[PDB]
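A.B. asks: Before I ask anything, let me first share the structure, which is written out below as structure tokens.
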Amino acid sequence: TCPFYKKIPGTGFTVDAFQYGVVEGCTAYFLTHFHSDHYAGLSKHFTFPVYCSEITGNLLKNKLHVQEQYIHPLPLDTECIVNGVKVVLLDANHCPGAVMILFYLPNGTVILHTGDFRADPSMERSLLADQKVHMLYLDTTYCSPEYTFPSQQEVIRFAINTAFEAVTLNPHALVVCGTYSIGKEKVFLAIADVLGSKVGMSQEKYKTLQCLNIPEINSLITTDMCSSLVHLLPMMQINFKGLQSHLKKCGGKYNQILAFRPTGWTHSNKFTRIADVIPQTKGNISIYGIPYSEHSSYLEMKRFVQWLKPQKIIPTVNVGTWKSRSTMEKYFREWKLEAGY
Ligand code: NI
């Protein structure tokens, strides 16, 4: 049944709750972003109102064939009224089209649902600064102090310099980048930009990317693989067997692969600096695991919550084990006592 942490009290609203059938007494289904654990259950057969960003609305229509009459896109940073309740969508700094939702309840409570987010100081200057938030439904994916990672900027710098060096040393090398959902587009687009190539990909992936309102995208992507030296493949195929295979397919146009797997976290982060990352190599194939995250680190998350000072926190991730739940609650209490709220 629909968990309590996907329900907004005092409303008829749910968040990211499409896999439970008809939720009893739900008058509006909000969708924070187009990732499968969150959209699971949507299709052309869905007939209730769906509220979301423009970008997410584009993916619903074109990828899942949801009918237009049930899609309610909302502009960001704009006060809107939904079934008699004031709401605002804010940028979540997650994947394209991902939002946080501010609910202004009739009784005076103010609720922020982060959806999936990467907290950032820039959020401290949105419409959030303008009033107090009573309850926070928090993306706690990396809520433990071992989760550190570099900025997105440092990671992109590492990937660009790596790729540029490799191809300039060997103009017959191919670069490959893995993907399994929207998000992390900067990795492959930044690399193609430094190499003077477009990114080649499957028709289905090109279609997805054309839904995202990314500026000048027609200049960066293509379905012509032959004309491109940066190839996007399913994450599953980013291994020595899958890459040896792909290389056979290019028919002696290329003689080396340099491949990137943007992971969330991996335990090399506790020890290793971004400067110090090395690939796994076999023959003429190298694979780099890079810590490009679109979720908050522990310290980023803490700064955001100590800034916001919510009266009550409801975690939305890692809620299935007692030991996880109990550890997170301990961190929230620390943060509150350290900051004085
Ligand atoms: Ni997500």
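Residue numbering for chain A follows Swiss-Prot, covering 700-1040 in order.
Cβ coordinates are placed from backbone N, Cα and C, and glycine is handled just like the others.
Below are the features I grabbed from Swiss-Prot:
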type: MUTAGEN; residues: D838 to N; note: Impaired nuclear focus formation, reduced interaction with PIAS and increased sensitivity to cisplatin
type: MUTAGEN; residues: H994 to A; note: Impaired nuclear focus formation, reduced interaction with PIAS and increased sensitivity to cisplatin
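Surface or core, plus neighbours and distances: that's what I need for these features.
C.D. replies: Under the three-state DSSP scheme, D838 (mutagenesis position) falls in the coil class.
For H994 (mutagenesis position), other Cβ atoms within 10 Å of its Cβ number 22. The DSSP secondary structure for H994 (mutagenesis position) is coil.
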A.B. asks: With every protein chain in view, what's the tally of Cβ atoms within 10 Å of the Cβ of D838 (mutagenesis position), excluding that atom itself?
C.D. replies: 25
A.B. asks: Between the Cα atoms of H994 (mutagenesis position) and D838 (mutagenesis position), find the distance and write it as a whole number of Å.
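C.D. replies: So the alpha carbons of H994 (mutagenesis position) and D838 (mutagenesis position) sit roughly 8 Å from each other.
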